[PDB]
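Chemist: Just dropping this structure here.
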Amino acid sequence: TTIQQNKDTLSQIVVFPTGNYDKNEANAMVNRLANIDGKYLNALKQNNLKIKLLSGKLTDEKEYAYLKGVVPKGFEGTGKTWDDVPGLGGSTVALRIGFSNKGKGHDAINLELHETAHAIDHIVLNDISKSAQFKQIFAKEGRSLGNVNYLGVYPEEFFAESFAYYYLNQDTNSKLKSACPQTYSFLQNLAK
Ligand SMILES: [Zn+2]
């Protein structure tokens, strides 16, 4: 079945953390990633993207020390830095176990799907969220999921959040279709 094939793909790219952690929650994160269309997961594997699950802060990892003490875009005036952010996506994917849900230090409906979407956008699709077509859709629909000063201002964040809505569950998929029909259609066409 497609679920088992996606888990097979994920078994080759997911890096579980050193040390001890909530193993059931880490498994739950993998099971949510397995709902992403296999085409995208296998394209990430082709590009040697590692999905790193972490048991500590993002900036405890050597490869993210360049973010120590830096304020992410949109976090200005909050006193928070990347040290306090539970997930990152783009050229890499890093995810703190236990912080999946909205409000756990981040605004996404689901951390792992949002961050992995960034990697798909950047690594696989050459920053499609900043392509002319998506910029047009973002200009009309980019505020319709709320968070208008973040999703509505950064097309790469609107893309990642829409992707997460599309793939998390049937409730979020239907909410995206109602709120952002052109974005939904774009994602339908992207998967074909
Ligand atoms: Zn993001």
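Since chain A takes its numbers from Swiss-Prot, the residues it shows come out as 29-220.
Method on record in the header is X-ray crystallography, 1.5 Å.
Cβ atoms here come from the backbone N, Cα and C positions, even for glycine.
Swiss-Prot lists these features:
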type	residues	note
BINDING	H142, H146, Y178, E185	Zn(2+) binding site
ACT_SITE	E143	active site, proton acceptor
MUTAGEN	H146 to A	Not able to bind zinc. Highly reduced activity on fibronectin. Loss of activity on fibrinogen
Chemist: Hey, how far is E143 (active site, proton acceptor) from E185 (Zn(2+) binding site), Cα to Cα, in Å?
Modeler: 9
Chemist: Around the Zn(2+) site formed by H142, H146, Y178, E185, list the extra residues of the same chain whose Cβ is within 8 Å of the site's Cβ centroid.
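Modeler: Apart from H142, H146, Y178, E185, the close residues are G117, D135, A136, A145, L179, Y182, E184, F186, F187, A188, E189.
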Chemist: By the DSSP assignment reduced to helix, strand and coil, which category contains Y178 (Zn(2+) binding site)?
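Modeler: Once the DSSP labels are grouped into three classes, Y178 (Zn(2+) binding site) ends up as coil.
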Chemist: Among the recorded positions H142, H146, which residue has the fewest other Cβ atoms within 10 Å of its own Cβ?
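Modeler: Counting other Cβ atoms within 10 Å of each of the recorded positions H142, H146 gives the minimum at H146.
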Chemist: In sequence order, what residues of the same chain, 6+ apart, have a Cβ less than 8 Å from the Cβ of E185 (Zn(2+) binding site)?
Modeler: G102, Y178, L179
Chemist: What's the most sparsely packed of the recorded positions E143, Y178, counting other C-beta atoms within 10 A?
Modeler: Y178
